Amino acid sequence: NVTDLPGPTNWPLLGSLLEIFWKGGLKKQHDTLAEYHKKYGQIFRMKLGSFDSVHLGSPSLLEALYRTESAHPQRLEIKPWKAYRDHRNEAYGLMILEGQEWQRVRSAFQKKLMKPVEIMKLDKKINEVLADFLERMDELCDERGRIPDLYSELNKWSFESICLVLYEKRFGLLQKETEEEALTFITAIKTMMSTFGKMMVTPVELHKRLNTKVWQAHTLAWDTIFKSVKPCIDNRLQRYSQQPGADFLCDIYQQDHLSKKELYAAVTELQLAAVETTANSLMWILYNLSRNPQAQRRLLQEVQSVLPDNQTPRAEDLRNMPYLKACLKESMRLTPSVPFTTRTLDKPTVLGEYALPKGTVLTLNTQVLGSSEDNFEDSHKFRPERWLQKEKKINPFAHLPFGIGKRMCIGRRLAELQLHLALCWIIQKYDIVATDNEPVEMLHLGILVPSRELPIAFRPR
Ligand code: HEM
Ligand SMILES: OC[C@@H]1O[C@@H](OCCCCCC2CCCCC2)[C@@H](O)[C@@H](O)[C@H]1O[C@@H]1O[C@H](CO)[C@@H](O)[C@H](O)[C@@H]1O
Ligand SMILES: OC[C@@H]1O[C@@H](OCCCCCC2CCCCC2)[C@@H](O)[C@@H](O)[C@H]1O[C@@H]1O[C@H](CO)[C@@H](O)[C@H](O)[C@@H]1O
């Protein structure tokens, strides 16, 4: 068939853009899609307005796509960012780069942020950050052990951290009398990150022509952002000019031939695609911990066994902490920072008892895979163990917080590194206890963030 989908009644003009609201709206989209999947099975499809797409929610369909993968996979078109690059005449980046052009840049970095021997080498820099972060932590801690604006806090950490990795400089976000251009560049990011959203459901080209107030905002946001990044990536190059092998950036710029104009673009989308996501999972892991004392116990122990005394962690030991590394796992399978990624076919393909029309929009509901009762017994349970007892099962195509395919998360490594170190110093110097036992809903706003302030307390030892 072709119209056997099935899916939710196709109600006039809107499509399912009805229930989607008469159920919570966009911020609860992941939930309702989760139900349809429960309903209409492994695969179906819906149309929000004139937007049509088919949802994939199974380990089968996932391999049944991984294998049929193309050389240049591609997700939805982020036209607004593209619009800006063309307008202002700037390069593109792995988020929007395409086909050959993409594959080129990917390879160059891809081969350096996903190679342990290299990533692990970030070792100290991260700790330097982790250091000042905790040093500031107890200061923010009141006496109940709580932090006001935790997310905001963890975001500062992840920002400051990744920029030490990218521009090789501290921005001073972790302590007063050190902000200013720190936050203008931050706002620029925050403004830009909300505005572009509006030129997606609306004709960016139309906007541009009318020079709409919104077009101008987004423009300026990015105009600024590129002005904050450029010099940072010019100092890093002028500094490791005659020192081959040293700077991973300067090495790409020279023996992978890429223009400063391309590096600027690539780095920036790296930062953008980094920070919040990172911070976001860090917070959900903490949260899950605060709700499972036993598992936090078995975790503390493993952090004392491998680190007797309050000594500083180091990339490596992680090899000796299978419960922690898998705590971060299960955490992501129960509370994913990212619910789903999207793909575009560029050749008709086979899925379900169906075959897709080529050029179709696919929404890989990588979330739902977490409750696949056939791969996860008691899906609604935080069990860092299932990922350890080597008697288990779990086909890699059931847990994919970083996306499947070769156009999957390029950060994954360095992300997990950071989410492994910080989490050591945390569970080290602090106990993580629940401030309360009342409901906390996940809300899609780019990445599942929580409905309210996280009810978790940081009591010292
Ligand atoms: C807990 C942290 C993170 C999660 C869960 C995560 C999530 C993902 C996911 C699910 C994708 C989509 C994959 C697909 O197309 O199927 C993605 C793409 C990507 N991520 Fe992350 N990410 C995180 C951190 C990082 C970090 C720290 C960086 C930056 C160095 C990074 C940068 C990117 C980039 C540049 C892409 C686009 C790659 C391309 O298609 O060319 N990520 N990420
Ligand atoms: O930019 C990330 C997300 O990507 C955006 O684009 C993809 C979704 C397309 C529908 C979005 C629009 C629907 C109605 C008009 C406004 C948003 C949306 O998810 C958007 O809500 C957006 O959420 C945005 O991220 C912010 C958090 O830093 C939100 O506070 C902000 O409102 C912004 O919308
Ligand atoms: O969260 C917003 C979107 O929600 C879904 O619908 C998006 C369009 C929203 C439909 C329009 C609604 C808002 C205004 C018009 C009426 C209702 C999916 O596309 C989903 O993949 C999602 O698409 C978004 O894509 C962005 C790409 O950067 C990311 O924020 C993220 O992938 C997100 O899912």
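Using the numbering of Swiss-Prot, the residues shown for chain A are 54-514, in order.
Technique stated in the header: X-ray crystallography, 2.8 Å.
From the backbone N, Cα and C atoms, a Cβ is placed for every residue, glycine too.
For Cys462 (heme binding site), the count of additional Cβ atoms within 10 Å of its Cβ stands at 17 [all protein chains shown]. For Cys462, the entry in Swiss-Prot reads heme binding site, with the evidence type a large-scale study or a structure entry.
Residues within less than 8 Å, Cβ to Cβ, of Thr416 (mutagenesis position) and separated from it by at least 6 positions along the same chain comprise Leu86, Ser106, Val107, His108, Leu109, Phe393, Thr395. Experimental mutagenesis at this site is recorded by Swiss-Prot as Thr416 to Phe, annotated: Increases the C23:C24 hydroxylation ratio from 0.01 to 0.12.
Under its mutagenesis annotations, Swiss-Prot gives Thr416 to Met the following note: Increases the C23:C24 hydroxylation ratio from 0.01 to 0.08.
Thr416 (mutagenesis position) falls within a strand when secondary structure is assigned with DSSP. Under mutagenesis, Swiss-Prot gives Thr416 to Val with this note: Increases the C23:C24 hydroxylation ratio from 0.01 to 0.16.
Quoted from Swiss-Prot for the published mutagenesis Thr416 to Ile: Increases the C23:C24 hydroxylation ratio from 0.01 to 0.19.
Record note (Swiss-Prot) on the mutagenesis of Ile500 to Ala: Increases the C23:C24 hydroxylation ratio from 0.01 to 0.15. The secondary structure of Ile500 (mutagenesis position), as reduced to three states from DSSP, is coil rather than helix or strand. A simple way to gauge crowding: the CB of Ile500 (mutagenesis position) has 17 other CB atoms within 10 angstroms, across all the protein chains here.
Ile500 to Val appears in Swiss-Prot as a published mutagenesis result, with the remark: Increases the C23:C24 hydroxylation ratio from 0.01 to 0.13.
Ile500 to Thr or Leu appears in Swiss-Prot as a published mutagenesis result, with the remark: Increases the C23:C24 hydroxylation ratio from 0.01 to 0.16.
Rounded to the nearest whole angstrom, the C-alpha distance between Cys462 (heme binding site) and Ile500 (mutagenesis position) is 14. Taking a Cβ cut-off of under 6 Å from any atom of ligand 1, the recorded positions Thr416, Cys462, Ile500 reduce to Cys462.
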